[PDB]
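J.: Here you go, one structure.
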2 protein chains.
Amino acid sequence: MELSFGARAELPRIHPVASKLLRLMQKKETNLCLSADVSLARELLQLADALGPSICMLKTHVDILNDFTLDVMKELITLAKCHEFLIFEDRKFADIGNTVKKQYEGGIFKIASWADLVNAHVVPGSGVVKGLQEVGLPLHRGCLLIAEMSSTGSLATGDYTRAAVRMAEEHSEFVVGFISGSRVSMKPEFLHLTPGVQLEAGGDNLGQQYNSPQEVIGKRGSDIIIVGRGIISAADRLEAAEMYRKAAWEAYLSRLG
Amino acid sequence: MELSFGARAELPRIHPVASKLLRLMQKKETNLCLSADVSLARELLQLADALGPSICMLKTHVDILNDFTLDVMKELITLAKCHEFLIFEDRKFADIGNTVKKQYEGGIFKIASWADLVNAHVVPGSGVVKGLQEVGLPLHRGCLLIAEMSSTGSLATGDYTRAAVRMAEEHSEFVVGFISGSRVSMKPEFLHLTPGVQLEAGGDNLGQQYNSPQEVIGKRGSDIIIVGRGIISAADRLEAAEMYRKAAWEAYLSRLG
Ligand SMILES: O=c1cc(O)n([C@@H]2O[C@H](COP(=O)(O)O)[C@@H](O)[C@H]2O)c(=O)[nH]1
Ligand SMILES: O=c1cc(O)n([C@@H]2O[C@H](COP(=O)(O)O)[C@@H](O)[C@H]2O)c(=O)[nH]1
């Protein structure tokens, strides 16, 4: 009784950030998250502008931006609103609750002020979520839990993955889904986002492993593909994004029947 | 056949950063790491100056410093050299190798340029270490692996902890020890640093749990205590640091016999 993204956006227990996302995914016919893994603000912004219409989400690693300022993030928000995508800061909070609350709100980055979504590892126990929530709930943000990883030797398997799912389902006022390689929850209110995606077989030199959009979305039942180098390293990043968008979208449609 | 810190500093397989640390621990009679969990540079630096003689290490969370600049870190290095302690940036790298390499070297923080030590979660698999190593080995840095956590519901137990130990022992050119609640490796070349430490019983509201220096160092066989609030929240932070230093040092001596 699989529901479309648009119908999932209306589920009783849907989080507002999840709903906004699902609605724009349906509107734009995209379930592609760009992993904007660049070190220059101008490149980040030029990618966001050009690729904005093709993506549901732009994932950042703010801590690799050589020329980060809060003004850069203002500009990114303008593009996100214009083109209709969410901003996901891929910070992988992974500390005790008291620490992560400060890392989310404060410092130079002020992540909570501009990021629609963040994520967290579940290794510390649920305090990591509780700490983040203290900041994120008042700011109407959402969080993704890392239930599985794409890299060689990942320990996010078995009972670890199950613990992630339980933690999400117990903190559904804030947690909107997962970073995972497959569908890990049977509850349609939760988003599944899958990195480690390229059209061609392969990996990198540092433990990354790739699977295709058809595999991830079609066979493994995930919702969204997260793609970095498969787009960013291409000559024509717009065409690359469109190829990935079309692949992910068709895989979704076909699964829906 | 337990060895003193000074003797461990000379072990054939010791890492140079571990050796430097162990030597200054023995010289200064301190196995206390201050967790300098403050948001103001002036406070960070005033603590580093006053408490420097009492500590073997100062642990930072750079990403909570409201007024971070690289010049602040220059000033911290000056104090570290004057008073003889290492700087440990508690970044908890926890991504694929290709990402962490950039997060360690680059961005605004340029962590590798000033931090003697960093740490990593083992959840991604060994690529996290391999990526960090690409930056850290040329810069003569060291890394600690998070084998156990102090917080309620921690998943860093059992086979996860064992995996951390194996990963360390397989990357001994870069990995110098662990963040853990107890001795997890039988190899004396590896450092054990233990957070979740206060003199009094208790915890916090967000999953932290405390054990005493005598428990951690004496009974559980760790090397170094990491103390935040037990010092930072006290009126007289110098006296507090001295209490913690004396507690940890005596526990070590007694275990040594
Ligand atoms: O399991 C995971 C979780 C991630 O967030 N990521 C992230 O997704 C992106 C993958 O990038 P790429 O497509 O270039 O391999 C990176 O930013 C990485 O940090 C991942 O690769 N695997
Ligand atoms: O298992 C762990 C690992 C940590 O690094 N930490 C860190 O050690 C410090 C503990 O601080 P405190 O003593 O104030 O509870 C924090 O900076 C926290 O991020 C921890 O508490 N538990």
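Every residue number used here counts from 1 along the chain in the order it is shown.
Recorded method for this deposit: X-ray crystallography, 1.2 Å.
Note: Cβ is positioned from N, Cα and C throughout, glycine not excepted.
According to Swiss-Prot, the protein carries these features:
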type: ACT_SITE; residues: B:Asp90; note: active site, for OMPdecase activity
type: ACT_SITE; residues: B:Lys92; note: active site, for OMPdecase activity
type: ACT_SITE; residues: B:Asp95; note: active site, for OMPdecase activity
type: BINDING; residues: B:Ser35, B:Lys59, B:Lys92, B:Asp95, B:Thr99, B:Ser150, B:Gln208, B:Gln209, B:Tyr210, B:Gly228, B:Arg229; note: orotidine 5'-phosphate binding site
type: MUTAGEN; residues: B:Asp90 to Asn (Swiss-Prot position 312); note: Loss of OMPdecase activity
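Walk me through the surroundings of each of these features.
T.: For B:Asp90 (mutagenesis position), the same-chain residues lying six or more positions away in sequence with a CB closer than 8 A to its CB are B:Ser35, B:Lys59, B:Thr60, B:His61, B:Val118, B:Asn119.
Within 10 Å of the C-beta of B:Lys92 (active site, for OMPdecase activity) we count 24 further C-beta atoms, all protein chains included.
Within 10 Å of the C-beta atom of B:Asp95 (active site, for OMPdecase activity) sit 26 other C-beta atoms, taking all shown protein chains into account.
In three-state terms derived from DSSP, B:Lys92 (active site, for OMPdecase activity) belongs to an extended strand segment.
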J.: Checking interface proximity: list the recorded positions among B:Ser35, B:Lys92, B:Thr99, B:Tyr210 whose CB sits under 8 Å from a chain A CB, in sequence order.
T.: B:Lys92, B:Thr99
J.: Those recorded positions, B:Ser35, B:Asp90, B:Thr99: which ones have a Cβ sitting under 6 Å from ligand 1?
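T.: Passing the 6 Å Cβ check against ligand 1: B:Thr99.
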J.: Which residues, sitting 6 or more apart from B:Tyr210 (orotidine 5'-phosphate binding site) on the same chain, put a CB under 8 Å from its CB?
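T.: The answer is B:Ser150, B:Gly196, B:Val197, B:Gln198, B:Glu200, B:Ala201, B:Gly202, B:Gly203, B:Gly230.
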J.: Under a criterion of Cβ-Cβ distance under 8 Å and sequence separation of at least 6, what residues of the same chain contact B:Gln208 (orotidine 5'-phosphate binding site)?
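T.: In sequence order, B:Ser150, B:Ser151, B:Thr152, B:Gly196 meet the Cβ cut-off.
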J.: Filter the recorded positions B:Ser35, B:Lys92, B:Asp95, B:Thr99, B:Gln208, B:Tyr210 down to those with CB closer than 6 A to an atom of ligand 2; keep them in sequence order.
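T.: Near ligand 2, sequence order: B:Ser35, B:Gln208.
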J.: Between B:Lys92 (active site, for OMPdecase activity) and B:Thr99 (orotidine 5'-phosphate binding site), how many Å separate their Cα atoms?
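T.: Per the Cα atoms, B:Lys92 (active site, for OMPdecase activity) and B:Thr99 (orotidine 5'-phosphate binding site) stand 13 Å apart.
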J.: DSSP on B:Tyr210 (orotidine 5'-phosphate binding site), three-state: which is it?
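T.: The three-state answer is coil.
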J.: Between the Cα atoms of B:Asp95 (active site, for OMPdecase activity) and B:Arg229 (orotidine 5'-phosphate binding site), what distance do you get, rounded to the nearest Å?
T.: 28
